[PDB]
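Asks: Dropping a structure here in structure tokens format, bear with me for questions.
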Amino acid sequence: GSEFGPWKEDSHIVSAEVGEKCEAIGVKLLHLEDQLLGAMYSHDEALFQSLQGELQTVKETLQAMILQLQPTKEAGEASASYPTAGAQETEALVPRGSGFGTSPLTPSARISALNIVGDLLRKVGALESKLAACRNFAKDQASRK
């Protein structure tokens, strides 16, 4: 129930969403890669369908992650003159106030989150290029002439 609540917006939910999501990311590339090579010399079609569903699902997680990291929701517009807040970072040794920025959270999860996002999109690009390259290599082999 949390009578007080050590968090406000992001603290455990954002840290938990990355944990489960991340685990899914790896298991995805693992199953895809293993299925790509095997299906590659099989029917060179199983990898195509897998990529489509893998690209759509991953995009969904990439969208929710990037959105959660980049605030874009407010109550009312034209409402910003004086900064009000009970306590942003008073319990800690470093008294952090508020103003001149939204500030998602302490410098730890922000970097980590953006770290997986970039590392994820990077892995997808390399995998996509490999699939497109392999397909073209096999597609331009049957004809030859």
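Each residue's number is its place along the chain shown, starting with 1.
This entry, so its header tells us, was determined using solution NMR.
Placement of Cβ uses the backbone N, Cα and C atoms for every residue, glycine included.
So Swiss-Prot has the following annotated:
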- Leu62 to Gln (Swiss-Prot position 822): Abolished interaction with ATF4 (MUTAGEN)
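Help me see these features in their spatial surroundings.
Replies: The DSSP secondary structure for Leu62 (mutagenesis position) is helix.
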Asks: Tell me which residues of the chain lie with their Cβ under 8 angstroms from that of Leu62 (mutagenesis position), as long as they are six or more apart in sequence?
Replies: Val117, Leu120, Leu121
